[PDB]
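Trainee: Please find one structure pasted underneath; my questions will follow.
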Amino acid sequence: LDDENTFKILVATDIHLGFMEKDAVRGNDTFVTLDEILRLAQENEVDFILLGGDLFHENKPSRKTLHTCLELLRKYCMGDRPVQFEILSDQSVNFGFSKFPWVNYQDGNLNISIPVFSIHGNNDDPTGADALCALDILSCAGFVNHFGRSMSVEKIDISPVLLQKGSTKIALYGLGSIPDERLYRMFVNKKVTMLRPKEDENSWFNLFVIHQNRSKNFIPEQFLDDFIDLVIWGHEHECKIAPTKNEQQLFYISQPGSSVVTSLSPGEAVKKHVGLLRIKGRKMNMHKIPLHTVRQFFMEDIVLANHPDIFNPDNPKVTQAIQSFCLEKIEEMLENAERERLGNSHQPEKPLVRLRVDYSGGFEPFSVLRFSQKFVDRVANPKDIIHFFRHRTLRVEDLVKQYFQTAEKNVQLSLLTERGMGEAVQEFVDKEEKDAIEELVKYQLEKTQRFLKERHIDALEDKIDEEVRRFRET
Amino acid sequence: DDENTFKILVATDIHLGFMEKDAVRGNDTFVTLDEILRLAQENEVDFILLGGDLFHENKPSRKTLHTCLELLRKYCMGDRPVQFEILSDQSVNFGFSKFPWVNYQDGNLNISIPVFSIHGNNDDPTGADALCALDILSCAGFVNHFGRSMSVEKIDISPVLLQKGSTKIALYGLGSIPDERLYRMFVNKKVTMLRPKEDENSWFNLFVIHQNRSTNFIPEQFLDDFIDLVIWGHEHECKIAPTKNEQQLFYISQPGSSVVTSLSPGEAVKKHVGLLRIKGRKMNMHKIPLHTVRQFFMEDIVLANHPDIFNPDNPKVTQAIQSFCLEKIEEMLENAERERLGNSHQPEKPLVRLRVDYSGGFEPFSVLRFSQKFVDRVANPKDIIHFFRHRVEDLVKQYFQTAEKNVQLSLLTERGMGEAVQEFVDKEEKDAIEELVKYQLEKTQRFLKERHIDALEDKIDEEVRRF
Amino acid sequence: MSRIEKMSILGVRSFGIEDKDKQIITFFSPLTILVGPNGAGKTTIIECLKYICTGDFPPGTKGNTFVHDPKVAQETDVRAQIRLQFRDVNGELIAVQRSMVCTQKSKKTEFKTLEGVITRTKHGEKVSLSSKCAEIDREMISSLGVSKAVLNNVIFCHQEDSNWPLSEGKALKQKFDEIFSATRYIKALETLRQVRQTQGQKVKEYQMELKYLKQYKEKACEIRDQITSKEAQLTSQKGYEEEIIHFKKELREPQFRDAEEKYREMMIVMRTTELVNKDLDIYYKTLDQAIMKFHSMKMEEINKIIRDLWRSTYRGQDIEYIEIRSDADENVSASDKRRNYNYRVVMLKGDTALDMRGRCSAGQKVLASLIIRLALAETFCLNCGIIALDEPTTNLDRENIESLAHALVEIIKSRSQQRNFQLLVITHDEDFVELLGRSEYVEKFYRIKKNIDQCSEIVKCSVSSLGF
Amino acid sequence: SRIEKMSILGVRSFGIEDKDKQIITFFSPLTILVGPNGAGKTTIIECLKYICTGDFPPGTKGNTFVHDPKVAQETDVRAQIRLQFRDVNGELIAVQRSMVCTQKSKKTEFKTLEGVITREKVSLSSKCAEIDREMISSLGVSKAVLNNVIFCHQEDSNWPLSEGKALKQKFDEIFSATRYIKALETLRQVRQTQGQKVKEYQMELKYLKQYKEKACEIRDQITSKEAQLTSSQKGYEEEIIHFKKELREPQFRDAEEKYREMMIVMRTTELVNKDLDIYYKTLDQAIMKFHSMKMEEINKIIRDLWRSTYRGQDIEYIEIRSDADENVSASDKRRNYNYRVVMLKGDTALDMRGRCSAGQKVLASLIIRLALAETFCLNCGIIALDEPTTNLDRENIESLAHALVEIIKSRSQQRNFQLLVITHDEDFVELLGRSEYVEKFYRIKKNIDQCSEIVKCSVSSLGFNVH
Amino acid sequence: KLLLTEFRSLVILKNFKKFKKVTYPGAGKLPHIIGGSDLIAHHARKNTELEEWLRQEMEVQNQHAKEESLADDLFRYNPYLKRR
DNA sequence: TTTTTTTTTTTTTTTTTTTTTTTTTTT
DNA sequence: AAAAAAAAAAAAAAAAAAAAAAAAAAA
Ligand SMILES: Nc1ncnc2c1ncn2[C@@H]1O[C@H](COP(=O)(O)OP(=O)(O)O)[C@@H](O)[C@H]1O
Ligand code: BEF
Ligand SMILES: [Mg+2]
Ligand SMILES: [Mg+2]
Ligand SMILES: [Mn+2]
């Protein structure tokens, strides 16, 4: 049911345009999924699109990324369809960073069918002396309404983007992507402020859009004010488009997720969704919409230590068992992915497969170089298929002493006695006499020479070393 | 003028973002483009005809793109009516866009002064998708990028047909192709211009081309005579007044850059943007000086052509040269002060360059110390003064002769070791040296033993002295 | 738990000499970015850090070069000081200082270090101890929690001294037995070698003298025999007595009276020295074998670290992994003029092991050196989590640059928890900086430039609302 | 002189089977090589250097250059490199130097087989020295220049900033005067050998003198006792024959003549040692003077290039200075060399080595190589820059790009100039006349078998392999 | 010394721009702008637990600033024993 | 405090040993 | 025409000598 007093908002977040645009397999994933998102916005006749940040993957998007974003925004967000909602807010303080401080659909030279309200994510936060972002370029072109950007480092005062369609009224609070520790410092110094309308304050929805880390520094979710009714959350790619309320916060938390698989995290394997928000006065109804152009991502984690039945650390042929088990797991995951690819034709054929093998009981990883060579044209991440990792005494003196004793018993010393050169070397190392070896050698030489001289032994080599052996034995 | 007059503002090489990171030199091209757009708005021109190189970098930075977008939105968009038509197929003239129509014809854009531009070599299309910055501008809806080359093998130029009242204009265009390729295409007869088959002689043709003029020369002979006004680019010497060569029936316009990109002696002339007024096949080109373009004064000095003050072997000429340079840069820093009055928009710090050419044997002075004096008076302190210019056997023989005549030779004969080393070098005889050393000892030792010397330490030395 | 907080550079290389030119740089956590033109002074900061920590000048540089040149200063002498403030392992605040002087004398130049100061805060009061550049090492080496070898090679590796893992066998072995803290055993081994060569030279000289002493011995024995025969003839003739007297006088020369004794003594000393030489060879071989066993046994768990690091970081289906491997020389002896060191970084190209040296690329060498340094930092720099990467993205392509940024981000995440990790990055690549700063660790970065007087200056800049 | 084609087989990562023969065609005036780390970009320059001069990459002994016979799982890896090019006159020559790396026991034998020279299409087998000289004559530059200026390795690229002895070897190979240093080594070795012989002979001298003294004592006893016997008793006859036996002994028979001859030899070798010391000092001074005279001319080019290119205000200019040791002698254990690149910070000259930055060092090395190419590479206009922007900052990268573009413009006036660049920088490729010159570049990657491939890519895909 | 010139059929007060501003509700009416004075800094009731966390982290910040002050005065310490 | 002689480190030139190339000398 | 034994040249890499500062007497 869509009355004249309903707010259909297509809440997307973390589109991450241009992500891996140089890849031959995943080059056009983000653009296609943004095309699908805009198609959903156009087909559902939404009032406006509410992007949660990180619309671009890079701080300075490439020419292809910006051109594709402009093409899609002009194709879908520009039209002759009348806008149904008001803006009773001081537009020179919400969008008043550009030299055109008014909402894009109200410009006398632009015809906007679907207004776009967005915040900037930490991948595309403003930089430089002029403090410009990619969303600034989009807003200057006239396609997006960049709102919620902070102006002063010392303190932040956000101004709601007041909207009203019929009876219903929404206060669209928005915060940019301040660095997590800096924003934490603002939240503990009471240097953050939320300006609510002065009167009728209890008749606004107070929708808040924030792009920050959550339970993952981390901006905890209890620092946020208690008057909010919905909190869209970005910088979190595991979809939770379903609104969730904790024990005591009096507001709902929606996590739209991402439009693409950026990292290979375990929480990133969840099915990506885009929201379809509806507001009628005070009530909310978020309807999840699956995206059929998002590449699949299946992962498995195995710890070889916790399977003593098959994985025997002392088995000389255990490496081939590891390789066979990993091959079977990858084949099972690929078959499962193929079984789910017959529902729709839009999902890319090559899925994302990740297999983290934790070896800790003295296992040797196999040839990951050649194992991944058996899926060159069957997976979308040929290089990153298997991840090997381990989750997180010896003294040279004993070794040298042991070697010295072993040598003395495996060859026969000729002049120097047993356990004398070992202690000489030990003294040189520890006490730093720096003359112990020479002193010992000279002392033994002079002692044996004096004995040989006083013993009255004729000058012939055989008798000389015979008496030398006699002295060593005695 | 009247309802049947085309008014076109021809600014060609804006070069936005040039020296953007520079402190004094930054924020100059943006202001010059602001002045150009102000002139377009004030004169009530029909449309703006850019000549390429609108951006300095192939991928313009965020500041450059944002400033260009804000200026185009402020000046080129509004409620002012559009008074001319587009009779050509908009799918071919502007069809490398998902929106193959003119920007003011779009049902969601209000354009007062449409912009028709070609791409220069500094911002030519690069990448897999073959995109340029003008492509981003056209996608935003402020620029009508026209004249893009689709096929590498051949060039087909289809004009953007225009018509205001009775007058008709054929707007041919061509982005900057690599000059050697484009030259090879022109030689191979692979460049064609498609003219309307209706009212063939009723169209005023004008070509907007951004190429070199002085293999890389693409001269004026390589343009047909059916056109009548060839706007040009990749040339910053402001020749905005049209010229007609006797061999070429088509006029040539060279609006030049709106900024001083290089310190060549071709950017020291004042820059103008041209107010054009076609009215049928009658054209009237009126220049408008730029009041915000930084001044550029420069002189070429050749030290070898003044044999009156610059003595080549004078021990203190390196200070006379510095004094002459100091006096020179000071007349220009002053001619700049005297010429800056009235023009409140002129930047205070001018551009001064001096090229010093020496070939008589002069020694350049400390260019750092000279540039440390004029640091807050010239806009380019680092680049003030340019300085430029347009055997074993015999030596060892001479040194060995000098050593022989210098110190007393003890036993080796005169001119023995020199010939031994010379034999070792060329003949590569590796024993040419040892052999001689041994043969001298063997000989004099014999000589000594035949005389059964008393072997006294100093008496043998006297025997060798006899040699 | 050890962090370098702030620095004060004065008179070092291109920094100014007047106290008005004293530049101060404060290191942030967990990332510190240094940018600037060529010759600005970015590497000089790490050189100062290394000199403060360990007292060693940059490679190829003596004391005369590290400090500002008096000739350029137009001054008779130049006095430099570097002040570092930090926390030791327990978190106590300690500030150290090292002074310096270069005097321009005639054609050459003379260098000398003045006494440095150690300053702490005990019981709320301030103390100072003037020390002599040998207590300002040991003491602050113990304070930082890491040894001098790791501080020189792993943490503050000079830009020129980088790629030291891919160096010659002896150089790598030296680096790794300073790192493993076994230098004195190699000192004992070389003392054994030197004493063996000395005794061998003595044996050669003894043989040379023994030849002459045998000649003397036989001649004297013949003289004695003739003396006895002549006495027997006489006792059974004045000229006979005169001949007897003459032969006794021939026995009376010093080389004949003492003939048997010197020959016997020299025989005994040469034979004993020869036997000692044999035993010394045996002991030297044993000690060398033990040292190369210990080396291999302590590179066991670093190779194990290096393998995982290289597999995670390197983006190429070319090398399975790399590891450091050493192998003792079987036919080694204390009398050998030149020894052989089989201490090489090994690349596992497939199922076969090759030698990385002279067989890898510039980018592969850079990545391997970075991975080896990171593994050594994990193994040894546990108490002092600092590592200074001087242009780590040199000769690295796009994919390896991105993977190195990801690996450094993972290291930052895994070491900033309950510990302080300070990654000092001096780069000219804005992309590497953006990749590291996507986690929002960078708010202020240092831009090193120079004033009109061409003296180095350090000024703090801001990423937001200020130029980059 | 220009290079056209190259065919690599079995070198480093390039494949061994005949199906993996990669072919690369060099463009003019700019050729770009891009690819991942450890792909084969630098291996191409190594192959060019090896086919030009026969010298392996620094640190490579020829067994680490051929494809490991083990990674190929073979017992022999035959490696062939070909290079089709034009000599100074303009004729086509191709050389096909080959080698094998046989695997036996735990070692790895290496050897080079006979290459061939093709010229109509006359192919003849040749030995390494003959192909070396022939290609040196054909290209028009010396082997030292080919090794150090044109095709220097990525690791041996900062060689002008090396120690004094190494720099002197590089520069006297460059100046073609190595035979004189070979003569200096011969003189030093002769003097050292004669000194050792003199030491041993003087050790023997005392013994000989003592033997002579004993012989004289025996002879005086003989004379006195013979006089006593002639005056006259039986014992005066007995001691006579014993004395005759003593004089009969060879030790005391001819001791006088042997001692005299040895002393004569001793004095002779002493004066010859002195003479050779003087000659060695004179020849060393002559060589240093020749170096200074032949290097002052290129000092001007180095100064001007540094002043144009180096954007900083630290160093006014750089040059290279050689100073002979005043107190040198052939008997010295260690010599001291004073070859040094010198930087002038204001008015005082300093040693650049050990006192410069990484970017300063790489820029100085580039300037030295470009100056030596201006002086010596007139006949062969090729220079291969393996990652020229390794440590340069943004301003110096831009200035180096401008200088290289100016060199391309100037040196293309009558002869072909090639500027083969291996790089991972998109901005440098852009600023190096990306639109003007480069249309097709080269990507070096690896197939599934980890054998390097060389593929020609249009400039549209340039950004995929560079950052 | 010329160009190929070949003819084709390319043709396919007064205005020729196609734009009509689609009205938005509130266009041309009195602008009921809300902002400036009627924007107050609302509060957060009691939130003791939140107050506890904020106060504890504020105490952590105060301790860190106390250590930083000691660091600053240690660095500014002039070396009295610098005669050598 | 300063002088003077001995130690130690560095670093840059020298020496060595193995390998390849080449020469020769035979078959 | 081919083998192989031996001598010569190259160079990578370990060894060592000269310089200079540090330390240790030493008055
Ligand atoms: N003794 C010295 N006196 C004066 N200037 C010096 C001295 N030693 C080095 N320099 C100069 O100081 C600068 C040192 O900067 P450095 O830290 O090496 O640069 P970067 O940070 O670019 O790597 C260089 O310009 C160098 O030539
Ligand atoms: F690894 Be290559 F030298 F870029
Ligand atoms: Mg540096
Ligand atoms: Mg390389
Ligand atoms: Mn141009």
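Residue numbering for chain E follows Swiss-Prot; the residues present correspond to positions 653-664, 682-753, in that order.
The backbone N, Cα and C atoms fix where each Cβ goes, and this holds for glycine too.
According to Swiss-Prot, the protein carries these features:
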- E:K683 to R: Does not affect ubiquitination by PELI1; when associated with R-665 (MUTAGEN)
- E:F744 to A: Impaired interaction with ATM (MUTAGEN)
- E:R745 to A: Does not affect interaction with ATM (MUTAGEN)
- E:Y746 to A: Impaired interaction with ATM (MUTAGEN)
- E:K751 to R: Does not affect ubiquitination by the SCF(SKP2) complex (MUTAGEN)
Trainee: Among E:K683, E:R745, E:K751, the mutagenesis positions in question, whose Cβ has the most other Cβ atoms within 10 Å in this structure?
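Mentor: Counting Cβ neighbours within 10 Å, the top one is E:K751.
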Trainee: Let me know the whole-Å distance spanning the Cα atoms of E:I664 and E:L682; 17 residues are not modelled in that stretch.
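Mentor: What separates the two Cα atoms is a distance of 23 Å.
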Trainee: If we take E:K683, E:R745, E:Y746, E:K751 as the mutagenesis positions, which have a Cβ under 8 Å from chain B?
Mentor: E:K683
Trainee: Reported as an integer number of Å, what is the Cα distance between E:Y746 (mutagenesis position) and E:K683 (mutagenesis position)?
Mentor: 81
Trainee: Write out which of the listed mutagenesis positions, namely E:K683, E:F744, E:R745, E:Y746, E:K751, lie with a C-beta under 8 A from a C-beta of chain C, sequence order kept, or 'none'.
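Mentor: Out of E:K683, E:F744, E:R745, E:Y746, E:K751, E:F744, E:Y746, E:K751 lie under 8 Å of chain C.
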Trainee: In terms of DSSP three-state secondary structure, what is the assignment for E:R745 (mutagenesis position)?
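Mentor: Looking at the DSSP assignment, E:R745 (mutagenesis position) belongs to a helix.
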Trainee: Express the distance between the Cα positions of E:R745 (mutagenesis position) and E:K751 (mutagenesis position) as a whole number of Å.
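Mentor: Between the alpha carbons of E:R745 (mutagenesis position) and E:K751 (mutagenesis position) there are 14 Å.
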Trainee: Cα distance, E:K751 (mutagenesis position) to E:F744 (mutagenesis position), nearest Å?
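Mentor: E:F744 (mutagenesis position) to E:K751 (mutagenesis position), Cα-Cα distance: 15 Å.
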Trainee: Just counting, how many other CB atoms are there within 10 A of the CB of E:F744 (mutagenesis position)?
Mentor: 19
Trainee: Roughly how many angstrom lie between the C-alpha atoms of E:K751 (mutagenesis position) and E:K683 (mutagenesis position)?
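Mentor: If we compare the Cα positions of E:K751 (mutagenesis position) and E:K683 (mutagenesis position), the gap is 88 Å.
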Trainee: So if I draw a 10 Å sphere around the Cβ of E:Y746 (mutagenesis position), how many other Cβ atoms end up inside it?
Mentor: 17
